[PDB]
Amino acid sequence: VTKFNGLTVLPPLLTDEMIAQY
Amino acid sequence: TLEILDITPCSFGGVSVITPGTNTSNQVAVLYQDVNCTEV
Ligand SMILES: *[C@@H]1O[C@H](CO)[C@@H](O[C@@H]2O[C@H](CO)[C@@H](O)[C@H](O)[C@H]2NC(C)=O)[C@H](O)[C@H]1NC(C)=O
Ligand SMILES: *[C@@H]1O[C@H](CO[C@@H]2O[C@@H](C)[C@@H](O)[C@@H](O)[C@@H]2O)[C@@H](O)[C@H](O)[C@H]1NC(C)=O
């Protein structure tokens, strides 16, 4: 599975490693 | 001068205020979103 005009991409709260732990 | 200059926009980001309820305390912790700590 595969700018700077005020647009932001917030990060998820559960990182992919923590999801893998779940 | 025949030289090439890249232009990067000046840093910006949202400001969030992490706060326990005013009913409990009044200290706050300010999160500056997506800015390296030096730039503040
Ligand atoms: C703040 O400074 C830079 C910019 O965000 C980061 O650390 C540098 O990252 C660059 C990669 O773009 C490296 O080439 C440098 O070697 C890194 N260190 C320095 C001192 O420039 C990081 O975000 C933050 N680093 C520090 C030390 O606060
Ligand atoms: C809101 O707080 C009320 C009393 O708070 C008191 O004062 C603050 C500064 C703290 O020291 C706290 O520990 C004290 O109890 C109470 O009605 C209750 O704790 C809270 N009620 C609601 C609805 O949030």
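Residue numbering in chain B adheres to Swiss-Prot, whereby the residues present occupy positions 581-620 in order.
Every residue, even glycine, has its Cβ placed from backbone N, Cα and C.
Within 10 Å of the C-beta atom of B:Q613 (variant position) sit 12 other C-beta atoms, taking all shown protein chains into account. For the natural variant B:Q613 to H, the note given in Swiss-Prot is In strain: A23.1.
Quoted from Swiss-Prot, the note attached to the mutagenesis of B:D614 to G states: Increase of pseudotyped VSV particle production ex vivo. Increase of viral load in hamster upper respiratory tract. Produces more infectious particles when cultured in primary human epithelial cells; increases replication and transmissibility in hamsters and ferrets. DSSP assigns B:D614 (mutagenesis position) to coil, not to a helix or a strand. The Cβ of B:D614 (mutagenesis position) has B:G593, B:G594 as same-chain neighbours under 8 Å, each 6 or more residues away in sequence.
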